[PDB]
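Below is one structure, written out as structure tokens, with a few remarks after it.
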Amino acid sequence: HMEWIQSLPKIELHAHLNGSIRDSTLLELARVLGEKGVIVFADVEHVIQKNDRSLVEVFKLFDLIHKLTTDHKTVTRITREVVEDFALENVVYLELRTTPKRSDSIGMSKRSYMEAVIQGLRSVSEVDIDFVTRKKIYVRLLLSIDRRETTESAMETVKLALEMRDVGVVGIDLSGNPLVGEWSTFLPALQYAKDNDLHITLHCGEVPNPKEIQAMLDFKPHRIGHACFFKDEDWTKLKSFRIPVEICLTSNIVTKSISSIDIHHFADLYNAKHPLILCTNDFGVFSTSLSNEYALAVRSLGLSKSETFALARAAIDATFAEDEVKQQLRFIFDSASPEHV
Ligand SMILES: CNc1ncnc2c1ncn2[C@@H]1O[C@H](COP(=O)(O)O)[C@@H](O)[C@H]1O
């Protein structure tokens, strides 16, 4: 069961860098910061331990994580570790998304934060990596706009993404607390990104919000994430616009955004032949792996090995990679296909 799924080549399209941290790394960072007196280690260890990861509590957890991880050398470390972890379960293509941070007291700009991410990619040595333009993994980057930001700070992220297209930035995400901010703040920056040929993925429908869901669909992003609280008119529009959905099974169940895997919309989308991609979202926060997500889907839908492999391969055309990378991915999958029957 889990062994063949672990061996399947897989494509990860929705993984937030600071949601993908090893527990042992987070606790080590906390210990060091406590020895310096920045935090009380026992309280921090407690929140990492006890936060029930309901939707409200998840964003409190991210505020704590960011207190532990926002410095250049830590960004470099966790970038390398996340790439290693995905490569070890035979992710062959990763779009890693992260919110560039500004931290004036340590001389960190959004640009230097992203330069520390690039340094993390350059530091990968346990696997072979392709990110510009023994397992091998292709990595491309999405820069996240957090819904707490302003239009002008969102525009700084978009401008930075355009400047970093040579080191594998391919797109922009809108994410962060779905209870905060207005679509009208971010639509103008996302439109600038889209008009400059960046690919766009939007977190959409994480909470009930009918006007915002319709407005995000009308923008015609290249992908959306989650789609938990769509109504029928939203599904009809989504299916007509053919926007792929990044499906986050464990996340949606843990946050109580979806009552159970057996009603999760990924099954309706699968049966309607609508593009979907199984994703981890935050494999550290939610204690999962991409192989575990596939295992949940495979059990729930009763997929054969051939159907599972076909679903995994279908994610290629939803990537934001250059066409040459997609051609390489088609070669990788077609070459592995006979082993998954
Ligand atoms: C539960 N599902 C989610 N919904 C909305 N936003 C999420 C998220 N999971 C992660 N993020 C976004 O990703 C950031 C952490 O990684 P980075 O600091 O960018 O690497 C969070 O602060 C949040 O804005």
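Counting begins at 1 with the first residue displayed.
Determined by X-ray crystallography, 1.7 Å, according to the entry header.
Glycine is treated like the rest: Cβ placed from N, Cα and C.
Per Swiss-Prot, the feature active site, proton donor maps to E206; the stated evidence is similarity to another entry. Per Swiss-Prot, mutagenesis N18 to A (Swiss-Prot position 17) is noted as: Reduces catalytic efficiency 2-fold. The annotation that Swiss-Prot gives for the mutagenesis experiment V58 to F (Swiss-Prot position 57) reads: Reduces catalytic efficiency 20-fold. According to Swiss-Prot, the mutagenesis experiment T99 to A (Swiss-Prot position 98) carries this note: Reduces catalytic efficiency 2-fold. For the mutagenesis of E206 to A (Swiss-Prot position 220), Swiss-Prot gives this note: Abolishes catalytic activity. The structure shown keeps the original residue.
Annotated features taken from Swiss-Prot, shown on the structure.
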| residue | record | Cβ within 10 Å |
| --- | --- | --- |
| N18 | mutagenesis position | 23 |
| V58 | mutagenesis position | 20 |
| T99 | mutagenesis position | 21 |
| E206 | mutagenesis position | 22 |
Distance check against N18 (mutagenesis position) for the mutagenesis positions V58, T99, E206, keeping those with Cα within 10 Å
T99
I need the CA-to-CA distance for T99 (mutagenesis position) versus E206 (mutagenesis position), whole Å please.
18
Distance [Cα-Cα, Å, rounded] between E206 (mutagenesis position) and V58 (mutagenesis position)
13
Just to be sure I understand the break: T133 and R134 bracket 15 unmodelled residues, and I want the straight-line distance between their C-alpha atoms in Å.
22
